[PDB]
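Student: Okay, handing you the structure first.
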Amino acid sequence: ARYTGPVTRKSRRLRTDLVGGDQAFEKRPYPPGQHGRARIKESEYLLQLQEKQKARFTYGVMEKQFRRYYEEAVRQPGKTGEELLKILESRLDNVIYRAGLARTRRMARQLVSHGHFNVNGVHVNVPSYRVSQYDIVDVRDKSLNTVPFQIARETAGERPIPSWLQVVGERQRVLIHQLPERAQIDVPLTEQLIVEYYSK
Amino acid sequence: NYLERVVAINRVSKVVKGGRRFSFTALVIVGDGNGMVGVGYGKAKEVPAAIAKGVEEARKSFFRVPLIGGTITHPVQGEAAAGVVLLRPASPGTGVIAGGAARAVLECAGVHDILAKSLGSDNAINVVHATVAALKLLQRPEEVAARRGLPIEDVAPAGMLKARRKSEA
Amino acid sequence: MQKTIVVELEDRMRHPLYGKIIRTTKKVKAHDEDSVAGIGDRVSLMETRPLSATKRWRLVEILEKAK
Amino acid sequence: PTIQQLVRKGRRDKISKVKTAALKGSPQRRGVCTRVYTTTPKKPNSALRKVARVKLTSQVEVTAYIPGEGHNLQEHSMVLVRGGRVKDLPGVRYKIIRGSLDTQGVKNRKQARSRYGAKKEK
Amino acid sequence: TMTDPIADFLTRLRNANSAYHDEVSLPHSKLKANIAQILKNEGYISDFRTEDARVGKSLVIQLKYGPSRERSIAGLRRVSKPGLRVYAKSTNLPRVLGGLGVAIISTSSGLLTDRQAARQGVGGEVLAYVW
RNA sequence: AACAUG
RNA sequence: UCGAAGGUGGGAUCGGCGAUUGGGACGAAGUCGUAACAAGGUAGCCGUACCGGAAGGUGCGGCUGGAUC
RNA sequence: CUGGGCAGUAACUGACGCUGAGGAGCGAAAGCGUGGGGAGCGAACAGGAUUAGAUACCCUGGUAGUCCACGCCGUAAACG
RNA sequence: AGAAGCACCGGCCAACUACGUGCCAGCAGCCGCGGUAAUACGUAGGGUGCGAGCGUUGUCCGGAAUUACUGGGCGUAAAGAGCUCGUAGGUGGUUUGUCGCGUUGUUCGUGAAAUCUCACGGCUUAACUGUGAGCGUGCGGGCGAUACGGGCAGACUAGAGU
RNA sequence: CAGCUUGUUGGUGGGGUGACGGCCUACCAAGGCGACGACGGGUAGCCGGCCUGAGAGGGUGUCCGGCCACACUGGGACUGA
Ligand SMILES: [Mg+2]
Ligand SMILES: [Mg+2]
Ligand SMILES: [Mg+2]
Ligand SMILES: [Mg+2]
Ligand SMILES: [Mg+2]
Ligand SMILES: [Mg+2]
Ligand SMILES: [Mg+2]
Ligand SMILES: [Mg+2]
Ligand SMILES: [Mg+2]
Ligand SMILES: [Mg+2]
Ligand SMILES: [Mg+2]
Ligand SMILES: [Mg+2]
Ligand SMILES: [Mg+2]
Ligand SMILES: [Mg+2]
Ligand SMILES: [Mg+2]
Ligand SMILES: [Mg+2]
Ligand SMILES: [Mg+2]
Ligand SMILES: [Mg+2]
Ligand SMILES: [Mg+2]
Ligand SMILES: [Mg+2]
Ligand SMILES: [Mg+2]
Ligand SMILES: [Mg+2]
Ligand SMILES: [Mg+2]
Ligand SMILES: [Mg+2]
Ligand SMILES: [Mg+2]
Ligand SMILES: [Mg+2]
Ligand SMILES: [Mg+2]
Ligand SMILES: [Mg+2]
Ligand SMILES: [Mg+2]
Ligand SMILES: [Mg+2]
Ligand SMILES: [Mg+2]
Ligand SMILES: [Mg+2]
Ligand SMILES: [Mg+2]
Ligand SMILES: [Mg+2]
Ligand SMILES: [Mg+2]
Ligand SMILES: [Mg+2]
Ligand SMILES: [Mg+2]
Ligand SMILES: [Mg+2]
Ligand SMILES: [Mg+2]
Ligand SMILES: [Mg+2]
Ligand SMILES: [Mg+2]
Ligand SMILES: [Mg+2]
Ligand SMILES: [Mg+2]
Ligand SMILES: [Mg+2]
Ligand SMILES: [Mg+2]
Ligand SMILES: [Mg+2]
Ligand SMILES: [Mg+2]
Ligand SMILES: [Mg+2]
Ligand SMILES: [Mg+2]
Ligand SMILES: [Mg+2]
Ligand SMILES: [Mg+2]
Ligand SMILES: [Mg+2]
Ligand SMILES: [Mg+2]
Ligand SMILES: [Mg+2]
Ligand SMILES: [Mg+2]
């Protein structure tokens, strides 16, 4: 399943603009609904819960899928917030967002879901495909000379590209240098209140 | 600028010839966020006046908490009246696994990697005093070498000495 | 018991949950080819094939008999 | 106490009662539902509670509670009995599942509607 | 009666450390004297000597305090009681205050600490903790 | 002496 | 010879029912006293005996977990 | 007639110690059996008072019992 | 373009107002809510948590240090036998020598495969599956160590007794 | 649930079996087992594992894999490695 609902509504409740650029948000940054302008009780559980929601609606991950990402992140060496945001940053629909081929996250998900891409010459259509080190991310020859793929040819500049991946010229393809560590991760959220959420 | 958490606000009652006279107590934690924390009880006829006597009491009772760069140095077990709090260090990926009363004492003190378990009574006032009693039992690696007259390299394990090198370089 | 001896062996082993070393004692039967063994008598044994319903041991030799 | 006492006499876990008997392993258990009647609750909290004395296929006779408002149980309706205890009724540990063998679901439900038994809309 | 003289040895050290006494005397044995050598080499006590009583001998330990009245010994715990003996292997030796303390280990190569038995790869009976 | 109850 | 099943016999052992009867828990606005909590109006509790509608009373020994001048 | 304790001497023995499930013995008072004894006291009981009642408290009497010999009982707020 | 629902919103525990009802009808896991302005009953709007599912019942562990080895207690909260003697049993002062049973080191044999942990590979990804290494806490055989515990052979006088 | 045991415990000579053996038989001896729970009673296929738990533990034995037991109930042998 997906969410398939209003997107500004879950940025107002979480008090954080999750998509890139929104004029509906910042006219009302307070939570939606009819009791929205309240000064609410900030529980310790509320600060851990709403921090976990900030990552599910940034990346578009259901709860059972997001929990399995936590299962291996707590189980790998290093930290837990480092490795949870790493394996969320390695999903294919997030890689397409960081490379500039899509304006938002939800249009990055369809272009992977509708099968407009390859990775190692292999046709893929799964949005939670996790890329690894040295993975080329190619693109279908049918998907060239298409409107959403050529409307993102001239808009290659307004968003920055992170250091761990790289885009090239008119043969559009994305090269993964290594897995992203921490510093080149975009931060709307802290990474310790998610770890403290699953200890309850 | 400091960190503050109110832990409990209960309403207490005194009996007179007329009836019952009510009052509020408000246990407050005030901390540096880095290495210092203070506990102050405070009580008054109204809740914001009971909080403000607690904040002014907690700031006149700071104490320094020995850290390594995210966690405490060795496991301790503290004893209040009948509250028993077991503190225990942890890896840097851990958060603060602690109950709601001992969470406020450790987050205000600047602790990031803790395992805590409260083993005695469930009173929030005595769990806070038992967490404070365990933080006094902590003692530094450079202070346990001056206490023994040895260097630090043979009183402390090498695995936590490198966590001093990594924490500030 | 007419060419048969009874020997009290003993062995000590940890308790599985508590860790204390518990001392217990068995009682095995053994074969005397000639009936020379009385009460007391540290005896050495070696286990054999079934010789009766219960005898599985043989007497090797007597070291430091009954004082 | 004194490890040699624990060697001789170990630790014995304390005894808890079978907290829902008369189902005997089953999650639900059907019955015949004689004697539909109405009981008062305890010292506070007064109303008219709608209960029934159901004879199960566990070969036991239990008092069971009917949640929702309005029912159609008379004397020999097949009911499906689950567990669940009612605090103000002292001898009552079982509820009747609504939307079952003969128990019609509660009419005019539009909230929560899966308890109490109700299809969505026609 | 008198069971476990090593637990008496540590209780005498606690009851005078807690009372800020400068020294303790106690009956001598070669196991108490060798435990005093591990306590001196790890810096918990100052020098000890052997006087002579009526019968037997006497072990006298000079305790150590700071410039201020600081206990140079924090705790003492007996681990391997005579009612329950405690043995450890070289791969899972115990660890006192995360390594800030010292466990007295009785190996076949003499009395050692954790750090003297870990790098020699031996285990034995875990006598005491000091920290 | 004496005097229960709500 | 042994031998399953069956027959006969006297016991053992675990359940159900049983006229009548012993207490137990809980029901509301029942009836009769007021024994304990204040020196609770005779300080109270404990063991035991006898007695009494009922709580309880009295003896004998004991305890303070009472003794308020 | 008989049991235990303390101190001194250090004469002798050479760890002979501590604890002790079960078991055994002792164990206030009341009570039980047989046989004595019975001043005073005093359950039960009886009368008098008090009271709405008074199977109580208070008063006058009063049996067992309290004592002894020999057994049984094995309980106490047997408590520091 | 052919394809969204289910529970909950007094506290724990994320999410609040209106109308209807008036100790009624009902709710409820616990404390409890309802007797005319009910955030707790019924509907509505709004909201939260999840999602091809969502609740409920049953059952087990967790929380529960409420059987406590890790890791509890017994003056008054539940808990020291009325008191002693003593059987089995458990435990045992100082010291020499010895044995190597306990203990400890090492090596061999064994502890199947799967499952589980880790790292790579393959199914478009995942579940799933292939390989490698751990793990398999142990047990048996061999060879080292002798501090402690124990056995055996003596010494000692401080405990105990005379 | 506190006394169980007479082929019972041991020996000798025969018999028997693929094999040791009271496995069977005769004779002789008078033993064997038990408060470290005998003899009874109740329940249960055991395990690799599975679920839970920080661990130690507690619960469990379903798929798959191992061994065992049975084949309407009870008893028996035949054939054959
Ligand atoms: Mg103060
Ligand atoms: Mg305590
Ligand atoms: Mg508690
Ligand atoms: Mg009857
Ligand atoms: Mg009265
Ligand atoms: Mg009275
Ligand atoms: Mg009166
Ligand atoms: Mg009175
Ligand atoms: Mg009378
Ligand atoms: Mg009396
Ligand atoms: Mg008296
Ligand atoms: Mg001599
Ligand atoms: Mg004794
Ligand atoms: Mg006894
Ligand atoms: Mg007597
Ligand atoms: Mg008498
Ligand atoms: Mg008499
Ligand atoms: Mg007479
Ligand atoms: Mg009269
Ligand atoms: Mg009189
Ligand atoms: Mg009589
Ligand atoms: Mg006499
Ligand atoms: Mg007395
Ligand atoms: Mg809330
Ligand atoms: Mg209203
Ligand atoms: Mg509602
Ligand atoms: Mg799904
Ligand atoms: Mg349940
Ligand atoms: Mg539970
Ligand atoms: Mg537990
Ligand atoms: Mg307790
Ligand atoms: Mg005690
Ligand atoms: Mg009391
Ligand atoms: Mg008590
Ligand atoms: Mg006593
Ligand atoms: Mg008694
Ligand atoms: Mg003895
Ligand atoms: Mg010794
Ligand atoms: Mg011994
Ligand atoms: Mg394997
Ligand atoms: Mg894989
Ligand atoms: Mg792959
Ligand atoms: Mg596999
Ligand atoms: Mg070996
Ligand atoms: Mg003497
Ligand atoms: Mg015969
Ligand atoms: Mg023979
Ligand atoms: Mg033969
Ligand atoms: Mg024969
Ligand atoms: Mg069966
Ligand atoms: Mg636990
Ligand atoms: Mg199976
Ligand atoms: Mg099957
Ligand atoms: Mg059939
Ligand atoms: Mg044949």
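By the numbers in Swiss-Prot, the shown part of chain D spans 2-123.
Heads up, the Cβ atoms here are built off N, Cα and C, so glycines get one too.
According to Swiss-Prot:
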{"type": "VARIANT", "residues": "D:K43 to R", "note": "In strain: 9106, 9181, An03, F12, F18 and TCVGH21; resistant to streptomycin"}
{"type": "VARIANT", "residues": "D:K43 to T", "note": "In strain: TCVGH25; probably resistant to streptomycin"}
{"type": "VARIANT", "residues": "D:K88 to Q", "note": "In strain: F05; resistant to streptomycin"}
{"type": "VARIANT", "residues": "D:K88 to T", "note": "In strain: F18; resistant to streptomycin"}
{"type": "VARIANT", "residues": "D:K88 to R", "note": "In strain: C37; probably resistant to streptomycin"}
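Are these features on the surface or tucked inside, and what touches them?
Tutor: DSSP classifies D:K43 (variant position) as coil under the three-state reduction. Listed in sequence order, D:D89, D:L90, D:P91 are the same-chain residues at least 6 apart in sequence whose CB falls under 8 Å from the CB of D:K43 (variant position).
A sphere of 10 angstroms centred on the C-beta of D:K88 (variant position) encloses 9 other C-beta atoms. A coil conformation is recorded for D:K88 (variant position) in the three-state DSSP classification, outside any helix or strand.
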